[PDB]
Amino acid sequence: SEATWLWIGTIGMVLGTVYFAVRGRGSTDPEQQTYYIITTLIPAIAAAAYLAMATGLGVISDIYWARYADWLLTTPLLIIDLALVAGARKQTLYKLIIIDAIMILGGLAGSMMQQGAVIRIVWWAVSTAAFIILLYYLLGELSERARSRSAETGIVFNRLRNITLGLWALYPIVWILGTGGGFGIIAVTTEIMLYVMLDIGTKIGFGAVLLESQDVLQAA
Ligand SMILES: *C/C=C(C)/C=C/C=C(C)/C=C/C1=C(C)CCCC1(C)C
Ligand SMILES: [Mg+2]
Ligand SMILES: [Mg+2]
């Protein structure tokens, strides 16, 4: 009963991507061009992964490879967008990308490690530790940096950061409650539906807010 929700996610990502692409044309400043390329590439990768999952690919018997591939690809792009908005140094960005990659890779270790019970909980704990480190990172240095560019930049970055963090904090709960790498409290179809809603949020809503605020970010 999950094909319906996979196709819903597919169509939603497709609409988001087409909308972002139509918004992209006519861009002048190269920074806006970077914003448009990244913000359109994220939902396109998501749509490709969702179409793969919906058409008999994407899942291997016991494992879901398309979701984790999409995550490994797209989460660094969102981090890059946030850092560009805040103007963080390249070293901080490398740190953030490595920490996020470690988080997703730990999540994938739990989806594939299904021998006992404590081993997935340990993988979830360490990946959530990496998540908490990223949370600490986004609230501290990046916010002070964005405020150091200007106050409008600070407010815009705070809105983007609130959206990002609030939406990202729910993925590990879905993971720990689901059937894959979890305890089976919720079924597979509810897991996929909640992932679809979270992806709609984190990819289309964030991109809309970012691309709406480009005029005020330049004038500061
Ligand atoms: C566009 C895709 C997004 C925003 C999804 C990101 C995924 C996560 C933040 C998930 C993180 C996890 C943990 C914090 C620990 C348990 C395993 C994961 C991968 C579900
Ligand atoms: Mg996603
Ligand atoms: Mg998300």
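Numbers in chain A track Swiss-Prot; the residues on display, in order, are 6-66, 76-234.
Cβ atoms here come from the backbone N, Cα and C positions, even for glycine.
According to Swiss-Prot, the mutagenesis experiment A201 to T carries this note: Able to induce phototactic response in heterologous host; when associated with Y-211. Under its mutagenesis entries, Swiss-Prot includes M211 to Y with the note: Able to induce phototactic response in heterologous host; when associated with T-201.
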Conformational class of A201 (mutagenesis position) under the three-state DSSP mapping: coil
Candidate with sparsest Cβ neighbourhood (10 Å radius) among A201, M211, the listed mutagenesis positions: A201
End-to-end CA distance across 9 missing residues (from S66 to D76, Å): 4
Alpha-carbon spacing, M211 (mutagenesis position) to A201 (mutagenesis position), which is rounded to whole Å: 16
